[PDB]
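Following: one structure in structure tokens, then a few remarks.
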Amino acid sequence: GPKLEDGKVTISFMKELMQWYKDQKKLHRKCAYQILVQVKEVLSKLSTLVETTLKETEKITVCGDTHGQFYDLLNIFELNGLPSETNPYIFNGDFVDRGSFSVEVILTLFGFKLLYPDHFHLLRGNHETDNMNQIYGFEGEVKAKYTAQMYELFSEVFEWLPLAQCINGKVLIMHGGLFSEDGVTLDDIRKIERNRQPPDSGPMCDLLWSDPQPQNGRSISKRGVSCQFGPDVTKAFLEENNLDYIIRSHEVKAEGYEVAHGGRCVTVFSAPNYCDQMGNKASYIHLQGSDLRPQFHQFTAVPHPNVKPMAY
Ligand SMILES: O=C(O)c1nn[nH]c1-c1ccccc1
Ligand SMILES: [Mn+2]
Ligand SMILES: [Mn+2]
């Protein structure tokens, strides 16, 4: 079984872990525990807004929702290469729920965050919250594989996940989207005290829950919290904060991505054939320091073991 080397994640352990998980085996509770406490410490020290500089020769890969589709997560790393200092990643929330290999996804992602803390980035989604985990399978999965106490620890680690990432002061990445009120700025995002369950309304809620709409202005959300926001909302926010565009995730898309609001609101979704039912393609994005324009890479689902969606 995979073991830490002097209580630390190594590239060797991560390879063993991914193979262990491919073969439907469980990471020992002590190792899971250690990954969680160590990554909690890493994440707790980060700003709510992660601000990353991408030099002219450097690239980054942005992935959207993964939703416990562990075998598709491995496929991303086979198509795009494993994470490293020279192949950095952002995973933009919704790692868990729906898919029945959520534990394997999230421990794999936290492992890589510990191995490459400055080059492997995790942003919180609305599915990294208690109400979602309780309904949509992650709580059950953690209780089935480990204990109720292990779940409380996951919840507490999720609370320290940052809420957005800004690349070169120009691309802003969040899970959900923009805001239900006008005049919200990067300063406000930086100052969100994020170690909690999201409020019923406010900036923290919007970052996890909001959705673009084609028509101008805002609308009440079909989801019951946050809002739908139009092209004029995006345009104004970006002009006021000196940004080029936003990358969001949150929603399933048939092509794995959507380019909305005149090129200014991009969706990226990385869970192909969502819940073994939707038949959508997935995508990941490349960005370069010399060119911040998104390059999309589409991909289709790979086989996984016979465990149905939402089993837990
Ligand atoms: O479940 C999903 O696909 C999802 N991804 N982001 N938000 C949701 C969601 C949350 C609550 C109810 C329905 C969908
Ligand atoms: Mn979501
Ligand atoms: Mn989602």
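Numbers in chain A track Swiss-Prot; the residues on display, in order, are 178-489.
Header lists the method as X-ray crystallography, 2.0 Å.
Placed from the backbone N, Cα and C atoms, the Cβ positions cover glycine too.
Note on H304 (mutagenesis position): other Cβ atoms within 10 Å of its Cβ, all shown chains, come to 27. The active site, proton donor/acceptor annotation in Swiss-Prot covers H304 and is backed by experimental evidence.
Listed in sequence order, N269, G270, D271, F272, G302, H304, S426, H427, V429, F446, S447, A448 are the same-chain residues at least 6 apart in sequence whose CB falls under 8 Å from the CB of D242 (Mn(2+) 1 binding site). Per Swiss-Prot, the feature Mn(2+) 1 binding site maps to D242, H244, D271.
Annotated substrate binding site per Swiss-Prot: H244, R275, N303, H304, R400, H427, in sequence order, evidence recorded as experimental evidence. In the three-state DSSP reading, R275 (substrate binding site) counts as coil. Close to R275 (substrate binding site) in the fold, though at least 6 residues off in sequence, lie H244, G245, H304, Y313, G314, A448, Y451, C452, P486, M487, each with a CB less than 8 Å from its CB.
Per Swiss-Prot, Mn(2+) 2 binding site is recorded for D271, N303, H352, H427. Residue environment of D271 (Mn(2+) 1 binding site) contains 29 other Cβ atoms, counted within 10 Å of its Cβ in all protein chains.
In the three-state DSSP scheme, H304 (mutagenesis position) is classed as coil. Here the residue is the original one, while Swiss-Prot reports the published mutagenesis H304 to Q with the comment Catalytically inactive; no effect on interaction with CRY2 but increases the stability of the interaction with CSNK1E. No effect on RAF1 phosphorylation.
Checking the binding-site residues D271, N303, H352, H427 against ligand 1, the ones whose Cβ sits under 6 Å from it are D271, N303, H427. Close to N303 (substrate binding site) in the fold, though at least 6 residues off in sequence, lie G270, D271, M309, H352, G353, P375, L385, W386, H427, each with a CB less than 8 Å from its CB. Checked against ligand 2, the binding-site residues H244, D271, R275, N303, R400, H427 give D271, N303, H427 as the ones with a Cβ under 6 Å from it, listed in sequence order. Neighbour density around each Cβ, counted as other Cβ atoms within 10 Å, peaks among the binding-site residues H244, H352, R400 at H244. Under the DSSP three-state reduction, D242 (Mn(2+) 1 binding site) is assigned to strand.
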